[PDB]
Protein chains: 2
Amino acid sequence: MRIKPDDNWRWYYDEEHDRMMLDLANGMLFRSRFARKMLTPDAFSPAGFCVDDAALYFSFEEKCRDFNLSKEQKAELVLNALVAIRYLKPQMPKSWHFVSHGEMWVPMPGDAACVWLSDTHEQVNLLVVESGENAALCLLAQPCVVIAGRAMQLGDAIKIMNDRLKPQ
Amino acid sequence: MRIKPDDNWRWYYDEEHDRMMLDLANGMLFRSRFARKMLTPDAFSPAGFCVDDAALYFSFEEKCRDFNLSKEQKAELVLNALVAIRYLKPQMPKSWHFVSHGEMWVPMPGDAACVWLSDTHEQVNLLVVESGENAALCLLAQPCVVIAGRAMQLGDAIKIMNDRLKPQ
């Protein structure tokens, strides 16, 4: 495997570029997708990467093996998922942008999900990171997409309603 | 191999942390050893990692395979070499901190070199990154050392006189 979690990793908030980061260490850094706006007040205090984060990392890594992405992309995808799980504030679920399915499906963390955009009918691929019973928090699991007016790229968060999500 | 140069790599200087970086991309960043003080005015303008850089990367990587280091440390070593070659200002060669050898040897870029410290006789490993006929730019190729009063760690530049350098 390409990157392997190590005792030396540190989460820290970068004041100047306004983004959660991981120190890798050894000259390497990972700048996540998430800025102050989206972090819980935990985030603002450096913390070691712990066994629990290691564990989530290993599961996510395997759950993503078969997504259609560069192994560099899979890494960024899984590292943002840890940031989201650990530090993201609660999200306001989105509904009406996506083709609705008459049944609700229970989606588990680590699942590959599609939604359909209700105007373009373009399929978009997500990774599920957190469940709920109405809403599921997902990360965008493809290089980019345009949603409301907004553009988003790989790693970006969005809470979607379970009736809009579907297995790949 | 693990890190592979990619069209999306960008050199840029980071105003806020005063260091030359490389964007890797995919969330990954590399922070080199080198601050404003040591850069040619080129540095202050972002630039794609180009085919020539890619070439230097590949020879330096191979010339460092058998150094006594972590593959993470070899990565940091080589990346700093690239910064050094591309962007470092001319250096003032040092002389007197190192055990002299009555003959001058010709050292090629890419070479593994030792200097001896003249008071401790401790051996220190370097990586040659530029040649000249008197002076040869080297990066420190071991985790850390103490030289004049200064500390230095892996990736740090110093220009040394060729009579002071010796092959591994």
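Technique stated in the header: X-ray crystallography, 2.9 Å.
Each residue, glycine too, has its Cβ placed from N, Cα and C.
Taking all protein chains in view, 22 other C-beta atoms sit within 10 angstroms of the C-beta of A:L22 (mutagenesis position). According to DSSP, A:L22 (mutagenesis position) is assigned to a strand segment. The mutagenesis experiment A:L22 to P is recorded by Swiss-Prot, whose note states: Does not interact with FtsZ, but shows affinity for itself. Reduces GTPase activity by less than 10%.
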